[PDB]
Every structure is written in C-alpha cells, then in structure tokens.
Amino acid sequence: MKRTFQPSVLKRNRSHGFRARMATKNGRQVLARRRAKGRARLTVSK
Amino acid sequence: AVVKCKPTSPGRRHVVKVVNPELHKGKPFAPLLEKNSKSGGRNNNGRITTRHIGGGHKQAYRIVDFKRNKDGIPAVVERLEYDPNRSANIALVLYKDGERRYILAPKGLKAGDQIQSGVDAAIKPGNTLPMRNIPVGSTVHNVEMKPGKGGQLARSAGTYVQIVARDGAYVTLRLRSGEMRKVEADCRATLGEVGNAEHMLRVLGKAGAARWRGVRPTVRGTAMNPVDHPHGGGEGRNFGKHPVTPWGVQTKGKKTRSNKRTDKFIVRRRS
RNA sequence: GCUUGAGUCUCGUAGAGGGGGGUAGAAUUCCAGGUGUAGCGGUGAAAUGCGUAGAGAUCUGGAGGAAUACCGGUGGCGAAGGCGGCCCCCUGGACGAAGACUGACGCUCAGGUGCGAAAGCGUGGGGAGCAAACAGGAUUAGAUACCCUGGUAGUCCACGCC
RNA sequence: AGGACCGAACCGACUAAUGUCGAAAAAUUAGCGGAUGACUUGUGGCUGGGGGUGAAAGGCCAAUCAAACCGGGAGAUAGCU
RNA sequence: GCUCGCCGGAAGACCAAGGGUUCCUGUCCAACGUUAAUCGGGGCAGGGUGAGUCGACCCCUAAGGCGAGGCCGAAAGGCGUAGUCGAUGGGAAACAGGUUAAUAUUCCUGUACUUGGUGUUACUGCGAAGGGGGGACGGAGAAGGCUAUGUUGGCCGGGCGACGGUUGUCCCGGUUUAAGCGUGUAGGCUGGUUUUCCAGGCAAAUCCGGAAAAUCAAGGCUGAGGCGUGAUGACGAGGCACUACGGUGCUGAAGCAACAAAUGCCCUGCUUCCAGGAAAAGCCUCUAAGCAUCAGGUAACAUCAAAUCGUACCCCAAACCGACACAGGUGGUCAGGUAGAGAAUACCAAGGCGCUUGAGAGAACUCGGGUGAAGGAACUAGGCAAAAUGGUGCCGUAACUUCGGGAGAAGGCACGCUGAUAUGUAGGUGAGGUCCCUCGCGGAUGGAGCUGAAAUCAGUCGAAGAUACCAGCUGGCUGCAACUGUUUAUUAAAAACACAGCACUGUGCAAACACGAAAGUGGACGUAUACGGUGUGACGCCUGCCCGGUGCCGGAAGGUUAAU
RNA sequence: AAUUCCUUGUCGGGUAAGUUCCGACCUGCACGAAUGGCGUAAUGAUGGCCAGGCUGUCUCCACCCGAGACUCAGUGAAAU
RNA sequence: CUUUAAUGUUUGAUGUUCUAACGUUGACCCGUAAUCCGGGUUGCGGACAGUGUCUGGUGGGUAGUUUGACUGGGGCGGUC
RNA sequence: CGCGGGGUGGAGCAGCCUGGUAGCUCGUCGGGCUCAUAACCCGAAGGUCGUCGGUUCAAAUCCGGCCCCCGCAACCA
C-alpha cells in the first residue's frame, strides 16, 4: 500500500522549517528547548 | 418552455428543463465581470459554519446595477443574458450615453424595449421610481430598504411585492411570504415582477444535478450515531425525542424571531 | 345552360354568443381601534360552541375572496353543453330590405376529427362564504342519517386530462 | 444527448485459493465492479484534541480513535496480582 | 565469443518528485550481498556536473498565509485594509551533427533568435500607482486539411548462396535532413475607411463605448503544412586501412515516388448543450500632474552585457516511500512491424534482461495446472470451485411496461485457402496532358499509377476453418432497495447511507443558524420561485381516528412568584 | 411475511421424498398507512428457490506435468 | 369608621411628541489610488435597541457523579 | 415454581381502599300502550358476595390454605 511518508522538501520546510518556528511563541519555545538540550539538528534544514 | 426529456436512461426519466429562446447563447460582458470563489461554507477560523455547501461548477460573478443611480436617462434592452448566481434572468441594458449596466429582467420584457430611471419615468414595467410617485395598489419588485441601498426584497424569479397603502412617510408593503411591512417614502421600487417566471418547475432529475449545482448530501438525524447528533442510537431506526436541530434547539414549530429593533415596522406577521 | 335550391356581395337590426384585459356597489368574514354590557347563538326543546381575558350589538377605518338584488319575463343568444353588474378590444352566428351575381357547388353520412354540465385528477397560485370526509352535541330501540356548532378536499384562477 | 451499453489505461476490492514466524504488519493468482462522471488523479494550501471531518461505520484524523501523539502534574491511585 | 530463452503500451528510452555521488576509472576481498566472488550500487585513491535561448531565481497573480495603522481581546493572541508573499498558472529568445572512460539543445563546427545599457544619424511631442483593448479560458461531439510515422515501389551498393531449386515477379541493408528567414496556403473570425457630435469610462483624453451622415464593396487579422532556402553542408551502407586487438584514422554511392495515417498539430478553432465555464502582468493604446533650443518616444546601424544557482546517475526501481538488494505503491512524455476494432492479446524490433543459491531424485503429501471410462449435483450449508458459453455479419426474438425498454432476450445460419466475376470490382487517393484566369501554394476537365472492402458462383483440404491467445452462462417465480453512486483503510459492499422528489417548520435581511469570550466571517456579495432544520425517500394509487400525557404556538384575567 | 412464539400450522402446485420456496386460508403471541402502507418497468459483484447447459463437486478417484518435500555442498533462523 | 370630592404633594404605571445620548453592516466627502477604520456633513430610527450587574424561569447543548448488600454463580423475586 | 389483580343476581360491572347499611344498566316475571310484536311507560321480586377456616361485637371486605380465570415473568454463558 501507499505508506505514511510521501516526502516533498517544500511542504517539509513550510511546516517544520526555521521560519515556521520563528512565527509563534509556541514555536519560539520549541526552538528554545532544542538549544537547552544542546541539539545539533535544531530543526530540519540542510 | 418547460420541456421534458425522454426516458432513454434511468435518471433522465424525471428531468424537466426550462428552455428560454430569449437567452443570449454567447458570452458575458467582460467589463462587468469579477471572480467569485466558492468556500464550502467556511469562515475566517476555517470551520464549516453552514453545511451542505461544496462541489458545484465554477462560476463568474456578473455585477448587477441594483441602485439605478443614473436617473432621467433612457435605456434600451440589448440582450437577455443568463446569470447563474441569480435565480432569475438578467437583461443587458445600455443607456443613452453608451454605457451597459446589468439589471434584473422583469416579466413582460423582451429584447428591444426601452426604460428610463427616476420620478419622471413612465409607469411601465421595468421602470424604477421612488414609491411616493408609484400608484397605491401597484405591483413592484426589488424594493429598497433604505433610500440608496439598491433594492433588497423580491429580487428572485417571479417574486413580487404588492404595495398595500401609502401612509405619509411610510408605505405599507405586502411581502411575498405574506408579511406586511412599512418602508420609507423615498425608497426606489421596480414595476412588475422579476422575469424567468417558470423557474419553479425545474425538477433537476439526478443526484448529480444537485451536486454540480453546489449542494451536498444531507445525512438524516436518525441515521447518525448518538454523539454525532441529538437523535442517533437505537437498534434499528428508533426515535422518541422531540425533533431538534444539530444543537438541541427544538425545530418543527419554534419561533426564533428576536430582533427587537424592527418590531416597529412589521405590521401583520405571517400566519 | 336556365332558375324557384344552396352560396357570395352592397346597407342595417336585436342580443347573458365566445376569449383576454380593467372597474364599481351591496353583503359576509376577518384585523386593529372607540362606545358599551350580560348574555349571544341554536332548536321542536336542548346541548356542543362563544362570553366578565369582555362576545353579540353599534360606529370609524382597513385587508380580502367569491358572487352580481332590482331590470328579469313559457324574454334573448348558441349546434349542444351552456351563458346574465358595468366597460374596452378581438370575433362568430342569425334575421330583415331592394336588387345584382356564380349557376345545382346540394341532402345525409359507418369509420375518422373537434366541442362537450357537474363531480374527479395533474403542476403551480388563491381561499371570504358554502361545504363531502371527519369531530362533538342531540334525535333514537341503534343513528356510522335527517336537525345543530365547527371543519379538510372541493367550489375560484391559468394551463392540461377525463 | 445520456450519473447510457460493452471493454483496456486508471480507481475500486465481490467469490475462491495460497499465504498466516508470508513476497508483503491485507498482498499475489484466476476471475470480478465502475470506466464522460456523485469520475480519477498531481502539485499547493485550509479545518485539531471534547476539537476536526464524516454519501454516517461511532468510521477517519501519520500502521494508534467511544476521544490522537509528545512532554508535564506524576513515584497519580490500586481494600488487587 | 556462439546458441537457447524472456519483456517489448514493457522487465524499453527520457523529465518532474525525492535521494545525495549510488554515475565513471584503477585497485582490493576481512565485514556487506541471504552461497561462492578475481564481481558489484561494498572498501581505498582519483576523475566527472561547462548554458543570454532548459528549469529556478526574476515580473505577475489564484486558493491561501503573513499583515503598518486600525478593530478587538485578562496577557498570549485572534481578525483584517493599504500592502507583501505565494505556482501546480500567464510572461522574451536554439536547432542539427560530431566528440568523452563519465557531461552536453551547456563543449567544438555551422547557422540563427530575444531583451535591455550606451552612442552616432535622420525624424518627432513624450510622459503615471488612472482609463480602454489584449491576455481570457467549460464539457461533449463532428468533419475537413496535414505531419510525425510506416509499408511498398524505383534507385544505389553487396550477394547469387555449406541438402533439392534460386542471374530472377531474386535476397539483404540504406534511401536521413532541424531551427530561422521568405511565401502566406487549406481553413477560421469580423463588413471596412472618413467627418461631426456625447448627461458615459469616480479628472482628462485624438483611446474605448454611443448616436447620426458619407463612400467602397472588400480590407484587415489569424494560420499547421507543403515548397524554396538552410545544405555543391552534415550524416551516410560499405570498402580501404592500422589492431596498445578496447577501437581509431581516412574516404564515401543513393538519398526520390506513391499510398496508408494518428490520441500530435491547424483547434487558445467550428457546431451544440447546459451545470454558463481563474486573475494579474508582459504587450498595444489614450492622457492628467507637468516637462518642451530639452528630457524622452520611433526607426536603421556600430557596440557592450545577458549575472547567480541546479545540470552527474537512479526517476514504474537493489539508488524514492515500505527497517532489507522487500513479488507492494509513485505523476508526466515518446511509444514501431504482422494479425487485430484497439494502447486488449499473441509473436517479434529498437533496447534491455535471464529476477544472487545450485546439483541429483522423481516417495507420501501440499501449492500451481492438464486429460479423464460410465453417470451427471447423487457433493454440499449452498452448484463454492472448475467446466462450459464467448467474435462479426445476418435472420429471428415472449411476458410485462413508465412505451426508453425488456433485448446481445431466447434460438439459429454463413466464416479457411484458391480461382473466377474483375490480368483486384465498388470506392478512395490522384501525376502527366488539355482549357481558362481577377497569374498563384489557382480553378475545371482528365484519367495513368497506387491502394482496396464485402458479396455471388465454382473447386479443394481437415475429424474440427470466429480452428490459438482474446472472448457473456441462459431462462423462470419471488423478497428488499427505485436506479449510477457511497461506507467499516486492516475480517461486515448490504435490504445500511445518499439521491432526485414530497411534507412540515423556522427566517423580512445588521435574516434564522453557525464558528468565535469579541471584532469579524460564512449564510450571500444571495434575499421567500430564497436559505436553514427535520422526517420520508423514483414513480403509480393513497396517506383514515385521538389534543388525554409530552413538546410546542397563542391568549392573557386571576392565583402563585425573584431582584428592587 | 426481514414480523407467526406455539409450528415443519392447514390446503394446493412443485419432487420418488420438500422444516426452504411459490400460491392462497386469517386463529395477526405481537402488520398497518410519511419512525410511511400496498404495488411496480428497469437496475443489482444482493437474499431465496427451480429447470436447462455444463462439468472430477461427488459416486471412487487414476495418471501425468511443473514448484517444494527426500539426498548432496554452502549459508544459516524462529516461537519454546 | 366608611363611602368619597377639590387642591397640593409624593413616587409609580401607560400613550404621544421631540432631539442632543446611542445605533446607523443608509447616502456623500476627506485622511487615501484602500469594499477595513476614524472623522466630517446629512437622512432614518430614538432614550427604544443593545451592553454591564443583580434576578426568576428554561436548559443532557456541556461537565462532574451516584445508582447498595447478602445471594447455595449473577439477574428477577425476596429480605435488611 | 414466582409477582400483581380478580371471582358479586341470568349477563356485564360498582361498593372493598379507610370493616356493621350490596348499587347501576340490560335482562326475567306481571300489567298497560297497539289489531299483534318490538320499542316505550308502570311495578315487584331477584345475589350461598368462588370455597374452607381464623380474628373482631360485627367479615363481600382483614389474613391465610386450596380450585379456576387473567396479565407478566420464565434469564446471561
């Protein structure tokens, strides 16, 4: 059958990107926690 | 007229279409068109506020001159178009100054007839003039609610408003639903009924006929499950609760008239 | 060919003949209001119904639908069914007067075609009054009847069927 | 002309069989239904947790739905094992 | 390297998406591959992606998102105007061949095209976020004119043949050619040109629209293809030639005719029905605020610039998504020969594979299949499974009906090959010749060549001629739902849902209702022949009795009755 | 009867034999008129029954052809 | 004490008129090329409507919950 | 088997609850009306209160046993 992941980098960035996060307080708090945990892949990018 | 197709296929045996030879079989006037997006009954938030809205064939909005803000100028009917948005026909009317403005097409009006707007016009079907000059007991359509709004009532196929009495600054109207109403003395009305009078006999025929029109399937309340609708549940079609709307408010005979401001105008309510 | 048949033409006569479109007064019902007050209404009697939340009664005004007193007559018109307040437009038939004209084109008519009370049916409007079915009150041995209070279809309208 | 007939592409999934620690966390095979429409499909957006959407099964909402997932109250509570 | 076998509307050849060097070369074999491995999408080192014309970026805009002020909200934040983003959309311009171990419409050869900056010359009124035109559009269907493309014929070149015949109506291979420019065609749309006037186009206008005269009868626009040219050029079978034996170098014939013909193009057409079918810019055009010995606009020409990013390979799969080298899923484009209605199917071509475990044996039994004595559902929950029917043309065809159907009802007949009719007909296509002409890609006539059904008659072969693949099982009484359709993705496709239609009832527009603490939106840029809710469910004949209880509409006097 | 428990009710047709089916009889445990009643051409990957055709479904299996199974070499699991 | 009359006065209940509150999702103009919004003129309604606070009623639209035990297995009956 | 109600003149049914006095309609008998019937009018009579037993001064009644009728229940795996 057709699975649950038909990737498209445009939609991937439009709803999970950096600017996608830097738009809401909820988003800015998520990016806040990534730095708090000292993560390398803050968000999905290249 | 209202022609009926032969039963060559199941679903074609119950179709009656109104064919009008006066309809212009060409294209609409480009300078008076505007896009119009269907919404499926979604608000700003995005939820389906009103159900049964979707599908439908893409249409173009023919902006119609309701106000008739060009008084004292004669106008000639060029062609009878077809406006999908309206339930009635529209008439391409070109004034004396070389300007085309769409108007609702009255009953007795074919291609080639003349009309002028204002208090100086002749009492003839199609002319628009303030009600203080219109004879008491006349039959009009497209009555104005406000002196300059444009015409709000009786603007559908074959729907007219009968003027009952003219009392000073207020004229007692008699709407289609039977409700008597008063309106200002300077409001504009339009003689005769609205054309496309045989619209009521269109019997679509197929389920798709209503589908490409723009409506959706309405699921009955007895069919739904308990949490989905006030009715639901039961082992095989069981009812027993007083008929209510999808939100508990009891329908089938409960008045929801609550305006309080227009109580003063409404004389004799529909009975 | 002729002319007494039949038919056409010149001029008038009376008419609820037919269709569409307008309008008037009487009367009823209803709606709001004023006056005013205990019955009203009903019948053989009575009861249901309506009324002190104030009817009936009377007056002012208004919305409406249908039907057109008197004239009206074993009077008139049409093939028949059938059709009457008044008015306009379209139009048919009938008869009379004096002559002219075509010159038997006539009589009837199985099948075929059209029109055709009322009731009924169909799509969409309208609904005052009247009124099947229906409800109740009486009548009665019983009353799914006659009588009485209400009341849907229908009766009205345009277009079709029968 | 047609929600028209027959029949591939396409979408769907009625009967049977195999498979059931499979080739595969619903598929293959032999056939079936629709096939100009209420059709199918690509890309891109919108509606969200007592909310959404629903040709309505209480089905569907990232292999999870009579109330999703993750973190936090929280070492919840357990006369029970 | 030689055969066999398999896909060939794919298991072939290219883009988009998505991956991220898997592409190519040399070398290596511990680990990976379900085995071996000198092999490889594995390891190690190296090489490879070349653009003014492709795409993106860029200009424009849809859904929709964000959104200065502002409205609103306990804060957060929500909504939204001016605006600003946002392609799956519109908008400028390139084709052929050659070359690499891997890149090419990007490199080289040849030949062209588009838009701006700057400058000279000759002319000349130009000039906006404003207006007008343009862009600009639906489904379905029919026909004509063509090409891609293929078969055949002639031409050129090779061969004339390892078992009988084969110098001939003989066999094999090739017979390719673009963009641009020029002509402006089949065919499509629309009547042209001029003068005057105007409450119109929120200001103006010579532009558009409108109303009157004049004059001619054609003008303008659009437009695939063919033909010239591009091109005495490229490519080019096959030899000559040197083999590091992988291939290279050099040379080079013919290169035309007819016919068939698309789902491609003309067609963003034409006719018609209805459910009535994006926007904005580029582009063309008219002016205002103004600026005019200017600036600028138009045209020819010289010249400069056309940046940046992607470009390899996989792209119906061992490289994406399914944990895997997974019998699965994934949009678009080209898509040949014979038979055939066809992209079905069978067999083949181009091209690419033999699916990463093999070798013997020939037991029960399981899965996938074939045939089957006599019988024919006696099996069984039940004809589930298999079998059988199956094509075209023609004849023929019931009950019942809403008069469309039922119906392809059922039930039958003819099909091969050859000859003749007729050295292939009907018919289609159609050069040469002839004639005319408002002389060109013209019109009639004319008929060669090419191509080509089906039928009639006769003959002959087989047990069987729609001989294979492909390809309905039919009829009868009846329940339910009218019907096409939808639904439990992963056990339920149904009599459940929906449906057109009917009924009741709500709503007089700042509409009822709905989302939302609110604003604001949807309802509707619609307004009672309209919209919402509910019930039923085509259509036909109907739809009877009850207002006690419940709910609801109305009436308000009295009784009771909160806050104050 | 998609509704009848008692019931395989009773009668008739169908069959050698019929708890199902078709058609009627009304004693309707407990149908019934828009939570619609009664019919109906057509439609149906629908429910029930019948007749023909057709056959390995079965009577009763037999043989044959391929893929596993058995044997050999290599690699090399699992629930428990 | 009661029946009651004129005046004054005290609050309240109706009806009508008016304009200044307020509404104006009417017309027009300006900020401004901007259908939002604010202001300005004007027309129409008009001390209503609507909003806050208090209050009665309706209220499964929604939320948190209870609905016992013994029982010769549980339910029903029965009983405490 | 259990729960609840019932048994009353010839017939259909009150009264019972909250005990002492049994009522209503049709019906039966007799009379009248009419030529005769019915209908109608007048009048009287007519009931062991299913049955047995107990309690009370007193029982159709209140309680319990049995017979009969009636509605329901007669279950989940």
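Here Swiss-Prot sets the residue numbers for chain B, with the shown residues being 2-272 in order.
Determination method: electron microscopy, 3.7 Å.
The backbone N, Cα and C atoms fix where each Cβ goes, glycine too.
Cβ contacts within 10 Å of B:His230 (mutagenesis position), excluding its own Cβ and spanning all protein chains shown: 18. The DSSP secondary structure for B:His230 (mutagenesis position) is coil. Among the mutagenesis results in Swiss-Prot, B:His230 to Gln has the note: Loss of peptidyltransferase activity in reconstituted ribosomes. No change in rRNA binding or assembly into ribosomes. The residue drawn here is the original one.
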